[PDB]
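Some notes on the structure that comes next.
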Amino acid sequence: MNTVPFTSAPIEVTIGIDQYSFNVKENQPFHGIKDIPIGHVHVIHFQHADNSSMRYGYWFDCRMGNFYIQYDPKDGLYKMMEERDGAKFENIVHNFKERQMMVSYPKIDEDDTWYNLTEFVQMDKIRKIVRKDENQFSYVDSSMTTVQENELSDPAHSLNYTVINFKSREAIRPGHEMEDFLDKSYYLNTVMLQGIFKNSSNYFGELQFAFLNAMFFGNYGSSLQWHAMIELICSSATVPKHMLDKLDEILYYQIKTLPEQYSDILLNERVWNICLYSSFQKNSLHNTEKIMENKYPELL
Amino acid sequence: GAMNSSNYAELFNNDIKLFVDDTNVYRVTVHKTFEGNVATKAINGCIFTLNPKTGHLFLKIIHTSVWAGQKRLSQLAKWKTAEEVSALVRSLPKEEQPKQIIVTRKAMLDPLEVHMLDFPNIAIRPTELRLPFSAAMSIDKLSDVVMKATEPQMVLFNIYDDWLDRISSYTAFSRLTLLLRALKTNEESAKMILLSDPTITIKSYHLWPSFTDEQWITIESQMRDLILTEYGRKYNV
C-alpha cells in the first residue's frame, strides 16, 4: 500500500483518485490519499470549485518513485512532484497518518473495477503518449489535443496516440482497395497489431487509456481515439478469438463505469451501432451488447 | 463542400473538374425462371464521366463479363466505377488531371476517395443538385455503342457537339441537362420532339441534330413544355 501526500489544500477542489472522488474545502487541513494499491497504474485528478472547466490530473505508479501533490500559486493548480529523499518522504507520510489527515483509497475487496479498467495499461506506454520525460508521472487535462487533431498546434502538450485512418495508404493496400476498406483485417492484424503495437495488450492498453482520459477529463480527442480503436476491431472480419473475448470484457466495464448523464457526448452512435449490430463482430460482444441495451437503450 | 445552386457557376470556371455518374454501371433485366423464381440478367453499362466546361465525355463501357462470379454486384458497381475513374485520372497528363471530381450519388464518395488516395489534392465532392445524367442511355448513339460492345472499352465523345462554337459552357450545360431531364421524364415524347423533322439530321460525329439557332429555341421551348406537362400529370396539379 502506497501513499500520495499533499503539502496543503489552499483552494476548494473536488479531488479524484481512480474512480473515487472527494470534496475538499478551501484550506481544509487535507494531507493526502493512503492505502493505494501497488501493482496498477493510478490517476489523481482535480476540478476546482470555481472553474468547473478544465479537469486535470496525473497518471502514475507508486513503484516508480515517491510522489506528492503541492498547490502552485503562480500557475494556480495542484502539481504532482517526486521526492527523491526516501527518508524525508516516509517521514512526512508517517506524521500525517498519525495526525490522520489522509483519506483511504476506498476499495471494496469484491471490486475488480479499476483492474478491469486498467488491465492493459502500463506507465511506460503512457509516457510515450504524454512525452515529458523529466517526470515519471504524466499530466493530462480537458483541453489537450492529439497528434491527429494537430495535423487536421503546440507539440509539447500533445496526446501522441497511435494514428488510425480508414482512408489512408497505410490502411489500404493498392489493388485491394474495396477488400481492405470493407474488411480491415489487414490494417488491424499486420499493420497495427504485428507492425506498430507488437501485441494485442499494448493495443488494448492504449485503447483503455484513451477511454479513461475521455471519462475523467472529457478529453474529446481521447474519446475519438477510443472509438477508432473499437471501430477498427469491429470492422475486421478476422480477429483472434481471445482478443474478441477480451474486448467484450473491456467494453463492458467501460460502459458500466461511465456516468449515466454523459452517454450523449461520450458514445459515438454510429460506431456502437456498427459494432453491435452491423459489423462482423455483431455477435461477439455479448456482454457489451447486453449492458448497452439495458442501460442506454435510447442511443440505439 | 457539396455542390448546389449557390455554387453552380463554379462548374464553368477554368478549374478542371469532372462529374461522375454511376447509375448506368450495373444494369439488369428482371425475369422469371422456369421454376417461377425471379432472376436477373445483366446488360452492358457505362460510367458517365463528363467535363462540364468543355463537353468532353469519357464513356467507360462496362461489359457484363466484369460481373462474372461476383456477389454484391450493386456494391461492387461503386468500387469498379471508382476503380475506373482513378485509372482514367492516372492515364491523363498531369496538367489535364482534374482538381475536383463531383459524384452524382453520395454512395460513390468513399469508394472514389479510397481509390484516389494517390491524388490527395484532387477533391471528391457530393452534390445536392438532381442532375439527369441517368438519361444518358436515351441518347441513341450512346446507347448503341454501349449495347454493341464485346469487351471493356472507352469511347470519347463531346456531349455538346459543336455548340460551344456559338454559346458558352453555362448555356451548353443548361441545354444538355434540359434535354436529358426531358428524356428522363417522358422519353418517347422528348425523342419525338428531337427527331420529328427528317430534314434536320445528326452529323456522324455528333449526338444531337444540327439545329439552327432559331430551331434550338423552339426545341428548348418544347422540352420545357414537355417537362411541365408531365409534372402536372405526376401530381395532378
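Every residue number used here counts from 1 along the chain in the order it is shown.
Determination method: X-ray crystallography, 2.0 Å.
Just so it is clear, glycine is given a Cβ too, placed from its N, Cα and C backbone atoms.
Under DSSP, B:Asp21 (mutagenesis position) is assigned to a strand (E or B) in the three-state scheme. A 10 Å cutoff on Cβ-Cβ distances gives B:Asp21 (mutagenesis position) a total of 23 other Cβ atoms nearby, all chains included. B:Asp21 to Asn (Swiss-Prot position 1853) appears in Swiss-Prot as a published mutagenesis result, with the remark: Reduced growth at 30 degrees Celsius. Strongly reduced growth at 16 degrees Celsius.
Here Swiss-Prot describes B:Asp22 to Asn (Swiss-Prot position 1854) as a published mutagenesis experiment; the accompanying note says: Reduced growth at 30 degrees Celsius. Strongly reduced growth at 16 degrees Celsius. Within the same chain, residues at least 6 positions away in sequence whose Cβ sits under 8 Å from that of B:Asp22 (mutagenesis position) are B:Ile47, B:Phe48, B:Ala77, B:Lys78, B:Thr81, B:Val103, B:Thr104, B:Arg105, B:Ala107, B:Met108.
One mutagenesis experiment named in Swiss-Prot is B:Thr23 to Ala (Swiss-Prot position 1855), and its note says Reduced growth at 30 degrees Celsius. Strongly reduced growth at 16 degrees Celsius. All protein chains shown were included, and the count of other CB atoms within 10 Å of the CB of B:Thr23 (mutagenesis position) stands at 20.
The secondary structure of B:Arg105 (mutagenesis position), as reduced to three states from DSSP, is coil rather than helix or strand. Looking at Swiss-Prot, the entry for mutagenesis of B:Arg105 to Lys (Swiss-Prot position 1937) says: Severely impaired growth. Reduced growth at 30 degrees Celsius. Strongly reduced growth at 16 degrees Celsius.
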Surrounding CB atoms that lie within 10 Å of the CB of B:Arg105 (mutagenesis position), all protein chains: 17
